[PDB]
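Data first, discussion second: the structure below is written as structure tokens.
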Amino acid sequence: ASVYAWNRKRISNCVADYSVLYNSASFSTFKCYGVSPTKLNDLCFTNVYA
Amino acid sequence: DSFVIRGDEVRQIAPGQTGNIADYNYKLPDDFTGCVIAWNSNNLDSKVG
């Protein structure tokens, strides 16, 4: 969407590998706050929202 | 130490880094002492094809 109407996807009942993502040539920038990207594969969350 | 890598992967050459170069090719220690020097060599190391 146009950014004033930004999309949200709720994430639940699932797993993922994050480690490939910050290695991927698909992305021009990757950042994190309150978590290290290196640590994401060891963690769990009540929800994520993309 | 010396090697060639793509200019994007130069950010992996630091103490305590991660990603395929830092993980599987060239690991600096977390308490490294020294200098990391890099320069664009597209005019030297690249070849047509």
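Heads up, chain B uses Swiss-Prot numbers, so what you see runs 398-446.
Yeah, the Cβs are placed from backbone N, Cα and C, and that goes for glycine too.
DSSP assigns B:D405 (variant position) to a helix. The annotation that Swiss-Prot gives for the naturally occurring variant B:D405 to N reads: In strain: Omicron/BA.2, Omicron/BA.2.12.1, Omicron/BA.2.75, Omicron/BA.4, Omicron/BA.5, Omicron/BQ.1.1, Omicron/XBB.1.5, Omicron/EG.5.1; complete loss of interaction with host integrins.
The Cβ neighbour count for B:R408 (variant position), using a 10 Å radius over every protein chain in view, is 12. Annotation of the natural variant B:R408 to S in Swiss-Prot: In strain: Omicron/BA.2, Omicron/BA.2.12.1, Omicron/BA.2.75, Omicron/BA.4, Omicron/BA.5, Omicron/BQ.1.1, Omicron/XBB.1.5, Omicron/EG.5.1.
Within 10 Å of the C-beta of B:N440 (variant position) we count 6 further C-beta atoms, all protein chains included. Among the sequence features in Swiss-Prot, the natural variant B:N440 to K is noted as follows: In strain: Omicron/BA.1, Omicron/BA.2, Omicron/BA.2.12.1, Omicron/BA.2.75, Omicron/BA.4, Omicron/BA.5, Omicron/BQ.1.1, Omicron/XBB.1.5, Omicron/EG.5.1.
Per Swiss-Prot, natural variant B:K444 to T is noted as: In strain: Omicron/BQ.1.1. Non-local neighbourhood of B:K444 (variant position): empty, since no residue in the same chain at least six residues away has a C-beta under 8 Å from its C-beta.
According to Swiss-Prot, the naturally occurring change B:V445 to P is described as follows: In strain: Omicron/XBB.1.5, Omicron/EG.5.1. Long-range neighbours of B:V445 (variant position) (same chain, six or more residues apart, CB within less than 8 Å of its CB): none.
Natural sequence variation is annotated in Swiss-Prot for B:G446 to S, with the remark: In strain: Omicron/BA.1, Omicron/BA.2.75, Omicron/XBB.1.5, Omicron/EG.5.1. Taking Cβ-Cβ distances under 8 Å and a sequence separation of 6 or more, B:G446 (variant position) has no neighbours in its chain.
The distance from the Cα of B:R408 (variant position) to the Cα of B:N440 (variant position) comes to 21 Å.
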